[PDB]
There are 2 protein chains.
Amino acid sequence: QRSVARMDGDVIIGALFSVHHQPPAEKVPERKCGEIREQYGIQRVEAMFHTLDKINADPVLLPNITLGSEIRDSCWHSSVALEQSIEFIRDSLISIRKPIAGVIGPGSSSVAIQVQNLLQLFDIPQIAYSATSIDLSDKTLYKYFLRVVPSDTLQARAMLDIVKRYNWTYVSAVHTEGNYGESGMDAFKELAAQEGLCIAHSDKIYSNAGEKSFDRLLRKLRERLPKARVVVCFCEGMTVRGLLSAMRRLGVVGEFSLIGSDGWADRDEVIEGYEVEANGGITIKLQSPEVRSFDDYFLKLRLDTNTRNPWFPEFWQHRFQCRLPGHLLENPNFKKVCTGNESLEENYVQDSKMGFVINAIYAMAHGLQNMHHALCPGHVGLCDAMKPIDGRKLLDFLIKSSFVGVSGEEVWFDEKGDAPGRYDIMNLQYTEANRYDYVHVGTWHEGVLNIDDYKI
Amino acid sequence: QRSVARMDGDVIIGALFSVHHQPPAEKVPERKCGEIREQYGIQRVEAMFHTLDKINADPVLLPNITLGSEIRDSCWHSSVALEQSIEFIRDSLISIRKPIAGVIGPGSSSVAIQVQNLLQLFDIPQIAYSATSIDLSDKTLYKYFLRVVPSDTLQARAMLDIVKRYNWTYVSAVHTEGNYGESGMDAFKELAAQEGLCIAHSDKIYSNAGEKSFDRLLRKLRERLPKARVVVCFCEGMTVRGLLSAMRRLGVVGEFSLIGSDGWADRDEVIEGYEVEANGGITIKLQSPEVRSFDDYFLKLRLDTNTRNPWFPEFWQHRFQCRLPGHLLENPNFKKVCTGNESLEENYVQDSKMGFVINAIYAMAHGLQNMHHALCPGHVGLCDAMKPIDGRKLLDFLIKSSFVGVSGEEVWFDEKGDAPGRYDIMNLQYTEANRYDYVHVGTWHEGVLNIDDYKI
Ligand SMILES: *[C@@H]1O[C@H](CO)[C@@H](O)[C@H](O)[C@H]1NC(C)=O
């Protein structure tokens, strides 16, 4: 009885997008998810629909084979993503006596693991756009998993190389608790122990922990000075902020210099106010420019034209805070009544990772093209060898795929299913105006550390 | 589409039994299974129905909580067992908005792995009765898996202890190639290197290898005499037999003293004709007395009073090679009509592991009782804490369970989910008629070797 986004075709690409936030702590059992999401949700849904459209128009790629998809809501939770993934498979097992060819998603690593653990049973390839856990690289455990996104070892790598470039010997190690935290640090600690660096103080904390928890963290960090000067935070955007708040109450400022992972990146949202305590820090952003195209598509979207996305109505009302002349999903919660002509441009922000989400889809497309070229030579449409499509076949076939990234970037996969790492080094500093801004100071292109030393 | 055995209750225990043989080599894709099975199938089906009945009758075990089950056909194949297992979960996810509480089965280890890999993703405990492979003990990989029978490893300890009891210094090491062979031997070879024993000659061979392969094995074994006097075979049934055939052509006779694993056990099948080449060997059987009760129940089964087993009709006709006039399940292959009241005794042989299959069920029962005693205090029936039942909770619960085996035997589980050792020491010798009979000469109850020395 949960909603599903469908668009028909010859080969159906199935995706898992966090359309709604995850179910509240106590409702997980009955699997009723929370409020709707635009960035990690409605956009990506529309992104897939859109992308898939551009492709059915490209006369070069997948000529007379239409790509269709079935998009399900992951609610950013294993509990549900699995609930849905089952259905991918249930349905598939049936149209064998339309089936899924592969799956784009899910967004979280800790979840993509669950999806992969289930999806791999049934020879369904899985391409991910933001799952950076480094456990996924173990192809003995996650054989049918790949990503259009780099692995996090590559990030502990770039962070270490940053620590290397500046002749540093002792660095504190703080990271967010969980998978994102452990994975990366586990790779830094080790990648570090090799290159020589001696890890000074080492701690771990939950992003949603009390001020008490952080204060205890800040103390410990300070006590290990002056060696524990450089703190390396493989931390979630808020683990950092939390650490800054601990610096506010303790009134210390300028004691620590930081190096943070894409959890922090160049988000204003993290150093809000705390511009000072969190100044001069260096962070890793993810290399990915906003898609020219998508913006033009996701904005001229109307409440009465969009026929394929059953969530729009819900979304739309939540996005403008208003309720309709009755409907089926009339969201009562509101006092105002939608005109239906509101503009999606007020406070519009394209999904950050939005670039990746598309690459992923393409890989799934390209993968199919190649499978076709080899298994149906000369043939224009789909031949008996791809009716139905073979899992393990499409898999190694996706692995051996290369295409022009959504932004003139090159895209391919190594033997483990990972992607090449292109990072951006960010530094927080005082410019000319009254602004504390994130200044781009360097790049990391697979092993190549480029820092404009004079810009820091 | 595929039939399912269903008995309603308050907590539904799900089971996977090989009702049919596995689908022929080339039909696996469409998943159509072969001929019906009585021992590994109809009996166990009936065994579960039966057992569950005695438990709904026991005044003490689950007083006002009826145990029900849903029994599905595994066809002794991953392809299908998974197909069905999905349904356990499909259904289960649904009643959350009747669900499975746990699963008895499957039969094979290589399969139980697939079932466990899927069943674990949804917090469904899994109790197995004949899956003995060692890998399942890794709880980091098969967290929700346990059994009421020991691992293969245990065996080694008992085989070695047998070697220890007789003051032997040099033994030959032969075993089957594959999962079984390597596992056990790997544990012997090591358990042996500790206790002191010096491994003389050491070899490994495939059960389905040519007479050439074995002859080469036999030679090598002999050459290492008189030290390589005691050969320790951690071998499948036929690996042994094959070795006997090698002794026939080379015309040699009992130069060796064999010690074989449950692959050989007390199977007449293995020493067919070669009663002489192999007479005297010592083997390890798995203690499993026949169930008094079951026999009485399975035999008085009428084709018209037994409605809960949908397979009976099919089975019945295949068991007596006759058809049933105008039936919804009338078989055409046969020539003469079924009297309907043929006797199920002609050549009746109770399932060998039939004892285990029941223990398993009980554990699932007992497990539930305890979760009830702990979580529904004051309530006689099921309380909101068990509506629905919690996976991870029932599981570690099951673990901490202990009950009187179906045959006085004690039953519990260690922290990995494995069961206690209960090997029976069989020796082949000449008794009273022209029968070479396996004679029971000793037991191994977790570390305790007991051999009636005078009986050998
Ligand atoms: C529970 O079952 C027993 C007999 O099996 C009966 O005496 C008792 O009344 C039952 N309890 C309830 C609440 O019905």
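Numbering of chain A is taken from Swiss-Prot, so the residues present carry the numbers 35-131, 154-512, in order.
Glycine is no exception: its Cβ is also placed from the backbone N, Cα and C atoms.
Swiss-Prot documents A:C67 to S as a published mutagenesis change and attaches the note Impairs protein folding and abolishes location at the cell surface. Positions annotated as L-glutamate binding site by Swiss-Prot: A:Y74, A:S165, A:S186, A:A187, A:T188, A:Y236, A:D318, A:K409. Listed in Swiss-Prot is the mutagenesis experiment A:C109 to S, annotated as follows: Impairs protein folding and abolishes location at the cell surface.
Sequence features, as recorded in Swiss-Prot, placed on the structure.
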residue	record	DSSP class
A:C67	mutagenesis position	coil
A:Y74	L-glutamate binding site	helix
A:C109	mutagenesis position	coil
A:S165	L-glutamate binding site	helix
A:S186	L-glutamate binding site	coil
A:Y236	L-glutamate binding site	helix
A:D318	L-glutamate binding site	coil
A:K409	L-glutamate binding site	coil
Number of Cβ atoms other than its own within 10 Å, given for A:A187 (L-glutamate binding site): 28
Site extent for L-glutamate (largest Cα pair distance over A:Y74, A:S165, A:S186, A:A187, A:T188, A:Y236, A:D318, A:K409, Å): 18
A:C109 (mutagenesis position) CB neighbourhood, other CB atoms within 10 A: 29
Deposited-model gap closure distance - 22 residues unmodelled, Cα of A:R131 to Cα of A:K154, Å: 11
Among A:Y74, A:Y236 [binding-site residues], residue with fewest other Cβ within 10 Å: A:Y74
Output field, L-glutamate shell: CB within 8 Å of site CB centroid, site A:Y74, A:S165, A:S186, A:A187, A:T188, A:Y236, A:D318, A:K409 dropped: A:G163, A:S164, A:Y185, A:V205
Spatially closest candidate among A:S165, A:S186, A:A187, A:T188, A:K409, the listed binding-site residues, to A:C67 (mutagenesis position) (Cα to Cα): A:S165
A:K409 (L-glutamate binding site) CB neighbourhood, other CB atoms within 10 A: 19
A:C109 (mutagenesis position) versus A:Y236 (L-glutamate binding site) - Cα distance in angstrom: 18
Set of same-chain residues at least 6 away whose C-beta sits under 8 angstroms from A:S165 (L-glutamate binding site): A:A184, A:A187, A:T188, A:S189, A:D191, A:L192, A:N235, A:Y236, A:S239
Of A:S186, A:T188 (the binding-site residues), the residue whose Cβ has the fewest other Cβ atoms within 10 Å: A:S186
Chain-internal residues near A:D318 (L-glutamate binding site), provided their CB is under 8 angstroms and they sit 6+ positions away: A:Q211, A:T339, A:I340, A:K341, A:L342, A:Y479
A:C109 (mutagenesis position) and A:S186 (L-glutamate binding site), distance between Cα atoms, whole Å: 15
Spatial separation of A:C109 (mutagenesis position) from A:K409 (L-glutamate binding site) - C-alpha basis, Å: 17
